[PDB]
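Only one structure is covered here, and it is reproduced in the block below.
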2 protein chains.
Amino acid sequence: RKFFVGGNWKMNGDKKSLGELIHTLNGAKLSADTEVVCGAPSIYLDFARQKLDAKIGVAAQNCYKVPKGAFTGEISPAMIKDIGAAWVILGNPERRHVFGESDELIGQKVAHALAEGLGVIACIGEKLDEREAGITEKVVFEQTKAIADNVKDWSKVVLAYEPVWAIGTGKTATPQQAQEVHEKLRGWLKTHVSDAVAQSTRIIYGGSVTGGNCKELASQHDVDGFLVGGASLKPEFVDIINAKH
Amino acid sequence: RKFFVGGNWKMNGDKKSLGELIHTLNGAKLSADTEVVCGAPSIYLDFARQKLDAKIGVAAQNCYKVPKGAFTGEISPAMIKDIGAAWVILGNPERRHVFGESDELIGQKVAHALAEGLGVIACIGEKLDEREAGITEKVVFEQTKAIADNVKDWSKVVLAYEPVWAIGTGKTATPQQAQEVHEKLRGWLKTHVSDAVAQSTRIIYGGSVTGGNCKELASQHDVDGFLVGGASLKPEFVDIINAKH
């Protein structure tokens, strides 16, 4: 499995500051072996695909579930492809817990994005109350089944485990905590889809990944990369891409 | 009050077809007494502001209530302004009824977009059940108060009355239906804000406006223009801009 690190810029940047971040990425010494994609604000997706080196992929941060229509404020897979982006982030925890996107809606958006030929980074993760009650497995298998039941071709899917308690809080999961759920999710994939899908699907981790903690997390056997939030706006993102070196 | 018509492209277009729409608008003879603004998909805002003649305004179809942060999928007023767009549509019926945005959230978005120096097209409107129940006045005054509580300077605000039953259905409000609530809205503003604000605020109608419709609606005394959806993607958008000529 090719190591994968995605950078989600979230609602951050303007053209001057994302211009200099992109200039750094294009000039950096990036691992020949890592697949990198940057998740840009929708208003800057065209700019970011025009400015980033072709080797780095561009991801939309959300999309809707039909190609066109009376959905003010939404963008579709067809428009993302039009600009030249190749990925979309779906199911991100702010979209679930701030904006109220349900598992049934995220499942419909995955099926549509994939039918349009986009790659999908599908996000899953439990909240702290659920972790402390001992039901992390149940919650991530329920969210993963709602995505998987809508995936026909797994070659374009990357699973991203992001515990909600670790996003923006500095409370990174330990290598042992990350590895536990990544192994459990890989086992669900082998049992419910197939063994070939379980060994080829990248399952990445996000939630307070920094250049400081990424090598310990990257050496775990079922962690295939990272979905970087806050640190993807900094030069240390280059150290995270290179976390296997 | 300068006659205002806004086109809301909603989730439609790609660069090939929107560039053609733009070329038509730039080439058309549009009345110099109409203020016109096009509401492009967020992915095409930068493209639209670059290709449109400077006399035509650009509006974002939605924004969030803070400058930056962990809100994947959202854009802020600072980003809209960075692209050079001058307006944002807020409170649109799809955002309220399909995406669940509340009066409280829309009010917070109005106050933040105006603070940031953007013009706001604030939409209000009742659903069919409320109109049949006879509570139109109760519903839109309630929504208007939510916006008004958050407006300090009305010179950058345009109220858009769009009955939900008239959006995308083909069922246009009659000239007399529209005039009756525009007039009640302008009186509400007179008693609750000031006579000067009631006199100078543009109240536009939206909901299945066409080239065929527009002249009789525009001749009503309190209808100051249009928010156009489906017909903003067509050549007849020019006739609607030119409705008083």
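We're sticking with Swiss-Prot numbering for chain B, so the shown stretch reads 4-248, in order.
Header lists the method as X-ray crystallography, 1.9 Å.
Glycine is treated like the rest: Cβ placed from N, Cα and C.
The substrate binding site annotation in Swiss-Prot covers B:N11, B:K13 and is backed by experimental evidence. Swiss-Prot lists B:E165 to D among its mutagenesis entries, and the accompanying note reads: Reduces activity 300-fold. Marked as active site, proton acceptor by Swiss-Prot on the basis of experimental evidence: B:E165.
Proximity to chain A (Cβ-Cβ distance under 8 Å) holds for the following recorded positions out of B:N11, B:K13, B:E165: B:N11, B:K13. For the recorded site, B:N11 (substrate binding site), the DSSP three-state label reads strand.
B:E165 (mutagenesis position) is 15 Å away from B:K13 (substrate binding site) when you measure Cα to Cα.
Using a 10 Å Cβ-Cβ cutoff, B:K13 (substrate binding site) registers 25 neighbours. Rounded to a whole value, the Cα-Cα separation of B:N11 (substrate binding site) and B:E165 (mutagenesis position) is 13 Å.
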